[PDB]
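J.: One structure is given below, represented as C-alpha cells, and several questions about it will come after.
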Amino acid sequence: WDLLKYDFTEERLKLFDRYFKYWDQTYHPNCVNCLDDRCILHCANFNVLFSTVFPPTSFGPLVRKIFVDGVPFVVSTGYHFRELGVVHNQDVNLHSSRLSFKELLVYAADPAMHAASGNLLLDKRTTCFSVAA
Amino acid sequence: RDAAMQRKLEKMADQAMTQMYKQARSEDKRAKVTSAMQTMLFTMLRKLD
Amino acid sequence: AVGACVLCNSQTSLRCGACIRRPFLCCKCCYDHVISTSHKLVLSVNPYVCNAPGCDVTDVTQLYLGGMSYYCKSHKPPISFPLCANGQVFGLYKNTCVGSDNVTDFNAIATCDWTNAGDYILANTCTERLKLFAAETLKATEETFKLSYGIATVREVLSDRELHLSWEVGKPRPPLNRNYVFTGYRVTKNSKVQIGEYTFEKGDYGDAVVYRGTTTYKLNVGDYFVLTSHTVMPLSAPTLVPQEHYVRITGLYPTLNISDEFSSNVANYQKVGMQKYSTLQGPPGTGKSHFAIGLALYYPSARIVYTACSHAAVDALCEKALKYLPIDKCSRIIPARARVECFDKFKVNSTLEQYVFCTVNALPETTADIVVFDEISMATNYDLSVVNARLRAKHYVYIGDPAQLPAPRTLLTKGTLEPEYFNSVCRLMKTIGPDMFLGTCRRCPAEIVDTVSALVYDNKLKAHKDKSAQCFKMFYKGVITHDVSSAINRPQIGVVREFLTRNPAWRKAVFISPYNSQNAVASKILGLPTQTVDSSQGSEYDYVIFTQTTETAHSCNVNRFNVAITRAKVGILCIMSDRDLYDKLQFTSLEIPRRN
Ligand SMILES: [Zn+2]
Ligand SMILES: [Zn+2]
Ligand SMILES: [Zn+2]
Ligand SMILES: [Zn+2]
C-alpha cells in the first residue's frame, strides 16, 4: 500500500461482500452515516474486524497545510478511527488573520505540530508503534 | 450607624478593590501565556518548511 | 489596563468609553471629563453600569456602589455610597491621583469634529500627549469616514488599463484620486475572495477611466470594489526628539574627498554631524536627493534610512540614488501590496544594506545612524510619531519645502490650513526656518525661479536658462459655465481655440488646471494630455499651458500656483483675471484679442 492512501472504503465494502454476502442488514463503512447508536455498534464491529488488514501507519490524525496571515501551518482536520472509519471536521478555514485564545489553545494542544517538527525515532525497547522524538 | 455602617462601606470597597486587582492579575497572566504560546508555535514552525 | 493619566500621568485604570479612543484619565481628570462634556460613560477594568436586569441607566453620576456591584438610585442596596464624590470617580489610586485643570483643551479635542480649520489649528498648538491624542482621534475619525463610503461594481473591463466602473447607488462617489486604493471582491457563490488592490485615475474622457492594479489577475463584470481599511494603532513614541548639538563628529566617520562636486554639501554634512537632527528646504529641482546621496557617499560607514510617503515618492527618491551609490543596495518596502510596481531590485526581508529607501507607513523594525526624510510638506504628526517609534538612529534630517500643497484632508470644508499649522516640522521650519537652506535650483528655468522667488519665497534660490517664450496673457474670466459643481472655464479656453496653430513648436505642451472637471472637459476637445499638479510632485514637463479657473481663492493660491509653475522647462503662460499676481511676476503682458 502506498503511504498516502487513507480512504479505504470500497475495500471494506468488497471484503464485506466477499465474506458476508447474505448478512441481512446494512453496513456503513464510515460510521458518520449511522442511524441510532445500535447501528453504530453494528457497523463498528465489522470495522474492528476489517481494520486488521490495512497498514498501521494510515490511522490517526489527518493533517493539512493551512495559512494564517501569510504563514503556512500544519493542523489536523480529521481522524481515521479503527472503528468509526473516517471523520472530517466541519468548521475549517484556510487563510486566517489573527487567532484569539480559543484557537490558540486548540492549535497548541494538537500533536500535529509537535510530531511534524521532531526527529524520527525507532524504539526497540517496546513493540508499540513509535512516532517521533 | 455612623460608627458601624461606614465600616461596612469600607469592607465592601476593600473587597471590591481586592477582587478587581486580582482580576487585573488574571488578565495580565492571560496576555502573558498568550504571548508564550504564540512564540512557541512560531519557533516550532520555523524548523519544518 | 492600568496606566498613567494622559494629563497628570499618575497611575490609573480609568477611561471614559464615550470618548472614541478611551484614554487613561486620572480620578480628578475623569471627574472633570464626565461632569462637563457629553462622555457620560466611564469604565475601569470593569464597566460602570447599574448591574440590575432591566435597568440600563448609563451615567455614573446616577450610580451607587453596592455590595459587590454598582447599582442605580432605584435598585440601590440600603447600604451604598455613590461613585461621583468630591471630584474623584471611584477607581484605583484615589489618594495618589493628582489631576490638574488642563481639562479645557482636553474637552476641546474630545468634543471637536475636525470639519473646521480652527480644530486643526488647536491640534497643532497643544501639549505633547494632547497632540498625539488629537492625531489619534483625527486618524480614527477619517478611518470611520472612509468606511462610511461603500462599494463599486464593475460595468465593463475594457482592458487592464481602461476601466468602466460605476459606483454605489445613492452614495457619494469617491473622486478620481491616487490615495483611495480599492480592494476587489469576487464571490464564487460561496466564498468572496480578495482579488487584489487597485488604483484609479481620470482617463482621457468619460466614463472609461484609466487604472492600475497590483496583480495581473484581471477583473470581471460582477466584481465589486471597496477601499481598503484597517484599525488605528496606539503610539508611545513622541513626535520629535529634542535637539542635541555636538562639538565634534559623534562617531560619524567621513570619506576622504571622492566627488568634489558635493563640496557645497559637505559644508552641511559637517553640520549634520554637529547636531542630533535638523531640517532642510529643497525647492523642487534643487540639490535635494543629490544632497542626501552625497551624505551617503561622504559617510559610507553608517547605516542610513531613506523614507517618503507615496510609492511614487519612494521611487523618485530611488532613481538617481542607484547611480552615485554601489549596489550593494536595499530599498525593500512592500512585500504583498504595491498598487503600483514598487521596488524590483533585491530581496524582501533581510535589512541587508546600510542604505534603505522605504516609506514611513511601511517602515519595518530597523536601526540606523540617520533617517533623511523628504516630503515634509505632506507628513502629519502621526507619521512623525511612527518615525520615532520605528527608527532610533543617531541623526535625523527633514528635507522638504512648505510651499508645496498639503495633505488632502477632505474633512476640512470651513477654512484652510496654513503650513505653519500643517504639522510640527512645518510649524518649526516656518517659525524658525529650516535652519539649513540649499541653493540653488538647476532644472527649472531661471525665469520661474527668480520671478517666482518674489512670492512665498524670499528671493534666495536661483537657476539658469531664462529664455524663452514665457508670457502671461491675462484673460478676463467669464461666467461660471459649470456642469458639475466644479467650474468649467470654457471661456478661458476661448483663448486657446486659435492657439493650436499659432504655436508651431508647441504641440506636446500640457494643459494643467486645478479642477479635475476642467482637465476632463479639456480632455473632451483635446490636443495634448492633461495632468493636474496633484498627480505631479515627481514629474517634469518641457512645455505647459496652465489654465486657471474662477476668481475664487481656490485658483489664486500662491502655494499651488508656485507648485504649478515649477514643473516647466522652457515656457509657461498665465491666463487669469489677475489683479495683483502679475505685479510680482515680471514678464511681457499680452492681451487675448491681440496676437503679440
Ligand atoms: Zn450503521
Ligand atoms: Zn470622554
Ligand atoms: Zn489626571
Ligand atoms: Zn437600576
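We number chain C the way Swiss-Prot does; in order, the residues shown are 5325-5920.
Determined via electron microscopy, 3.3 Å.
Just so it is clear, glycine is given a Cβ too, placed from its N, Cα and C backbone atoms.
Relevant sequence annotations retrieved from Swiss-Prot are reproduced here:
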DOMAIN    C:5325-5437  domain 'CV ZBD'
BINDING   C:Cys5340, C:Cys5343, C:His5357, C:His5363  Zn(2+) 12 binding site
BINDING   C:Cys5374, C:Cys5379, C:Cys5396, C:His5399  Zn(2+) 13 binding site
VARIANT   C:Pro5401 to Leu  In strain: Delta/B.1.617.2
VARIANT   C:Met5557 to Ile  In strain: Omicron/BQ.1.1
VARIANT   C:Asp5584 to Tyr  In strain: Epsilon/B.1.427/B.1.429
BINDING   C:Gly5606, C:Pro5607, C:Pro5608, C:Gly5609, C:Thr5610, C:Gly5611, C:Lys5612, C:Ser5613  ribonucleoside 5'-triphosphate binding site
VARIANT   C:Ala5692 to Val  In strain: Theta/P.3
VARIANT   C:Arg5716 to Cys  In strain: Omicron/BA.2, Omicron/BA.2.12.1, Omicron/BA.2.75, Omicron/BA.4, Omicron/BA.5, Omicron/BQ.1.1, Omicron/XBB.1.5, Omicron/EG.5.1
VARIANT   C:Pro5743 to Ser  In strain: Mu/B.1.621
VARIANT   C:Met5753 to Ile  In strain: Kappa/B.1.617.1
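Walk me through the surroundings of each of these features.
T.: Its own atom aside, the Cβ of C:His5357 (Zn(2+) 12 binding site) has 25 Cβ atoms within 10 angstroms in the protein chains shown. Following the DSSP three-state reduction, the secondary structure of C:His5357 (Zn(2+) 12 binding site) is helix.
The number of other CB atoms found within 10 A of the CB of C:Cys5374 (Zn(2+) 13 binding site), across every protein chain shown, is 22. Taken residue by residue with DSSP, C:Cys5374 (Zn(2+) 13 binding site) is part of neither helix nor strand, so it is coil.
Remark: C:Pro5401 (variant position) has C:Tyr5388, C:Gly5390, C:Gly5391, C:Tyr5395 as non-local neighbours, by Cβ distance under 8 Å and separation of at least 6 in sequence. Classification of C:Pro5401 (variant position) by DSSP places it in coil, neither helical nor stranded.
Here C:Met5557 (variant position) comes close to no residue that lies at least six apart in sequence on the same chain with a C-beta under 8 angstroms from its C-beta.
Taking a C-beta cut-off of under 8 angstroms and a sequence separation of 6 or more, C:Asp5584 (variant position) has no same-chain neighbours.
All protein chains included, C:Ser5613 (ribonucleoside 5'-triphosphate binding site) registers 21 other Cβ atoms within 10 Å of its own Cβ.
In the three-state DSSP classification, C:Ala5692 (variant position) falls within coil.
Taking a C-beta cut-off of under 8 angstroms and a sequence separation of 6 or more, C:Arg5716 (variant position) has the following same-chain neighbours: C:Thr5691.
Reduced to three states, the DSSP call for C:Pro5743 (variant position) is helix. Around the Cβ of C:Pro5743 (variant position), the number of neighbouring Cβ atoms within 10 Å comes to 21.
If you draw a 10 Å sphere around the CB of C:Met5753 (variant position), it holds 26 other CB atoms from the protein chains shown.
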J.: Filter the recorded positions C:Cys5396, C:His5399, C:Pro5401 down to those with CB closer than 6 A to an atom of ligand 4; keep them in sequence order.
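T.: The recorded positions passing the 6 Å Cβ test are C:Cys5396, C:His5399.
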J.: These are the binding-site residues: C:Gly5606, C:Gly5611. Which one scores highest on other Cβ atoms within 10 Å?
T.: C:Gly5606
J.: Around the Cβ of C:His5399 (Zn(2+) 13 binding site), how many other Cβ atoms lie within 10 Å? Please give the count over every shown protein chain.
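T.: Result for C:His5399 (Zn(2+) 13 binding site): 15 other Cβ atoms within 10 Å.
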J.: Whole-number answer please: how many Å between the C-alpha atoms of C:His5357 (Zn(2+) 12 binding site) and C:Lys5612 (ribonucleoside 5'-triphosphate binding site)?
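T.: Cα-Cα distance, C:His5357 (Zn(2+) 12 binding site) to C:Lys5612 (ribonucleoside 5'-triphosphate binding site): 47 Å.
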J.: Measure from the CA atom of C:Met5753 (variant position) to the CA atom of C:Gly5611 (ribonucleoside 5'-triphosphate binding site) and give the result in Å, rounded to a whole number.
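T.: Approximately 18 Å lies between the Cα of C:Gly5611 (ribonucleoside 5'-triphosphate binding site) and that of C:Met5753 (variant position).
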J.: How does the domain 'CV ZBD' (C:5325-5437) divide up by DSSP, counting helix, then strand, then coil residues?
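T.: Residue counts for the domain 'CV ZBD' (C:5325-5437) by secondary structure: 21 helix, 19 strand, 73 coil.
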J.: If you measure C:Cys5374 (Zn(2+) 13 binding site) to C:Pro5608 (ribonucleoside 5'-triphosphate binding site) at Cα, how many Å is it?
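T.: Cα of C:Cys5374 (Zn(2+) 13 binding site) to Cα of C:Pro5608 (ribonucleoside 5'-triphosphate binding site) measures 62 Å after rounding.
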